[PDB]
Amino acid sequence: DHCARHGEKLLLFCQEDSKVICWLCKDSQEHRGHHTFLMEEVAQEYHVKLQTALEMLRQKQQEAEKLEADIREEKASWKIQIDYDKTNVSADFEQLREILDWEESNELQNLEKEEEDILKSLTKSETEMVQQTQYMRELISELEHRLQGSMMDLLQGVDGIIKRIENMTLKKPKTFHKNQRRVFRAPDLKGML
Amino acid sequence: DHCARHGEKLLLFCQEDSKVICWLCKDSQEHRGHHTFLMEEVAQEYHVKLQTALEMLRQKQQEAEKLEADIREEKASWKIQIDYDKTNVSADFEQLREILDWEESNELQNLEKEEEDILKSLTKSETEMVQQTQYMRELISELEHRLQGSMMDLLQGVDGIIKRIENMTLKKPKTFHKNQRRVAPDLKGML
Amino acid sequence: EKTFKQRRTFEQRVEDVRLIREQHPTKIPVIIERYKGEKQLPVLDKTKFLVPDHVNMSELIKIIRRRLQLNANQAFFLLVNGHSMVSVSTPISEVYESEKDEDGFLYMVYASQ
Amino acid sequence: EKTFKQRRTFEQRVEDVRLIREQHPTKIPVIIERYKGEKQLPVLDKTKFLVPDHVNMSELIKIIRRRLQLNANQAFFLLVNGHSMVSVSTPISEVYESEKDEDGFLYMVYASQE
Ligand SMILES: [Zn+2]
Ligand SMILES: [Zn+2]
Ligand SMILES: [Zn+2]
Ligand SMILES: [Zn+2]
């Protein structure tokens, strides 16, 4: 077509401005002093140059699509890694909870063993106490029979019973008070965290 | 009654042997040299002595029953104390388990926040990459249109496009690899 | 099935609040459970949540949506103390200062039916 | 309701046994659960027991009877690995060395009727 500024054909090419113009634009101050050629002169050169540029751009676009696929696969791999780490943390906390359960069971069994020992000791002492109470009751019954019956009943072997009562040492029960300890885990792990 | 050893009445009492005997037992070697009295002489004395002994034994038996009740009450109190201590220990372990749950939840939320941040960063980088790929496709289409069309189409503003392709710096996506850590059984060692 | 207030006593819960606030001062403790009679939604495994201070309700809503494994189309209600006040823009610090329970925790429930 | 072997894997159970043996060498770890189809007895809250070495089977049986809250007249069976060998006089160390599982724990079950 023709030029918009002057009206002549656009058959020229400015090496400096890279714009097609007319002959009137070449002499004006707008394109003064530049080097001007014909459009048909540089056609093949710029054609092969742009062909090589197209080759480079095709290769670079292939590389860029490969890069896109790479970043997609990477974010997939990272979500997988995060899932792995979450499962790992949950498993570690479960391990801690299990060993805590075991320690609790150990402490409970220790306390039950201590209770068993204390109870068996107190049961033996209570057996001794009830035996001595029954002995007292038996002696009381014998003295009653002595005081109600015959004179020969009253006097036969009376010194033996008197001496048996003279050695009346009453037995005290076994006891213990607040001489035990059973400490659990102190919240020092909270400071450790 | 009558004596089994000699056959005479048992009307006597030996102060040393504390056994009732007969007069033949007094002269024999079994009770020789001992002091012998009549039962009626010491009857009242031994009666009042045994009466006071019965009183004392009643008091002492009451005391012994008190001791029995005391040891029973003590074993009851000790069973109560042991139950209290067991409940206390179980409650402390439950407290530990609760704070363990809370710490686990905290760590899980931290990891989820990290995952969200990493994923949004990678999504922004992927957006940049797809934008640059579309720009490459646009430039390829423009060069095709230049090479197929008119001569003026091929030549007008060609140096601008050439220089734009000269500055073709392809941009790399953001990435990270193995610079994170999760998380120790030191409480096992402390015991 | 026993709720949180039934598994632990009041003084125990107050002590838990105190210890947690001593350990994590920059975070708020929140108890979130399913409704008593909700069937359309599953029961989350985790019950306790530590939410940062500067964070608003939107992040908590997104955390619950991520834990429940829910598609974007279906929505759900998150009530506080059994009554909605979902000013989504407000920071959770104001929600804590306004609607926390007597023991010190912040109790929430999720439903959709 | 999942049993112990269903709540934890084999390697996890072996690691638990190792940690327990490192912490409590003088004690034996025993897992005791109710029978699959026994109804007369309830399910205990506790599942794990650390039993001293010198202790015989009698102390473990009486501990189980006290935990279950059972009178002396009512009896129950305590099977090891699914087969009875309740030689009450034998020390638990021999029972562990003879009938322990592959992972390292000692599994027992309690039942009663038929
Ligand atoms: Zn012109
Ligand atoms: Zn020019
Ligand atoms: Zn005679
Ligand atoms: Zn004499």
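The residues of chain B that appear here are 95-277, 280-287 by Swiss-Prot count, in order.
Quick reminder: no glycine exception, Cβ is built from N, Cα and C everywhere.
What Swiss-Prot records for B:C97, B:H100, B:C119, B:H125 is Zn(2+) binding site. For the mutagenesis experiment B:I165 to K, the note given by Swiss-Prot reads: No effect on dimerization or higher order self-association. For the published mutagenesis B:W172 to K, Swiss-Prot gives the following note: No effect on dimerization or higher order self-association; when associated with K-176. Quoted from Swiss-Prot, the note on mutagenesis experiment B:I176 to K is: No effect on dimerization or higher order self-association; when associated with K-172. One mutagenesis experiment catalogued in Swiss-Prot, B:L194 to K, is accompanied by this note: Fails to dimerise and exhibits reduced higher order self association. According to Swiss-Prot, the mutagenesis experiment B:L202 to K carries the following note: No effect on dimerization or higher order self-association. Annotation of the published mutagenesis B:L205 to K in Swiss-Prot: No effect on dimerization or higher order self-association; the original residue is retained in the structure shown.
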Under 8 Å by Cβ from B:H125 (Zn(2+) binding site), counting only residues of that chain that are 6 or more apart: B:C108, B:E110, B:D111, B:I115, B:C119
Deposited-model gap closure distance - 2 residues unmodelled, Cα of B:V277 to Cα of B:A280, Å: 7
Around the Cβ of B:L202 (mutagenesis position), the count of other Cβ atoms that are within 10 Å: 18
Extra residues within 8 Å (Cβ to Cβ centroid of B:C97, B:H100, B:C119, B:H125), Zn(2+): B:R99, B:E102, B:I115, B:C116, B:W117, B:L118, B:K120, B:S122, B:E124
Recorded positions among B:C97, B:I165, B:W172, B:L194, B:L202, B:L205 whose Cβ lies under 8 Å from any chain C Cβ: B:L202
Chain A neighbours, filtered from recorded positions B:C97, B:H100, B:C119, B:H125, B:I176, B:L202, Cβ-Cβ distance under 8 Å: B:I176, B:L202
Neighbour tally for B:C119 (Zn(2+) binding site), based on other Cβ positions within 10 Å of its Cβ: 23
Listed recorded positions with Cβ under 6 Å from ligand 3, out of B:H100, B:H125, B:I165, B:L205: B:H100
Rounded Cα-Cα span from B:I165 (mutagenesis position) to B:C97 (Zn(2+) binding site), Å: 50
Cβ neighbours of B:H100 (Zn(2+) binding site) where a neighbour is any other Cβ within 10 Å: 14
Recorded positions whose CB lies under 6 angstroms from ligand 4, from B:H125, B:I165, B:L205: B:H125
Listed recorded positions (B:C97, B:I165), ranked by Cβ neighbours within 10 Å, top entry: B:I165
Candidate recorded positions B:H100, B:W172, B:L202, B:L205, pick with smallest Cα gap to B:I165 (mutagenesis position): B:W172
Cβ contacts of B:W172 (mutagenesis position) (under 8 Å, same chain, 6 or more positions away): none
Fewest other C-beta atoms within 10 angstroms, as judged across B:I176, B:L194, B:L205, which are the mutagenesis positions: B:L194
Inter-residue C-alpha distance, B:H100 (Zn(2+) binding site) and B:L202 (mutagenesis position) (nearest angstrom): 106
Integer Cα-Cα distance in angstrom, B:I176 (mutagenesis position) to B:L194 (mutagenesis position): 27
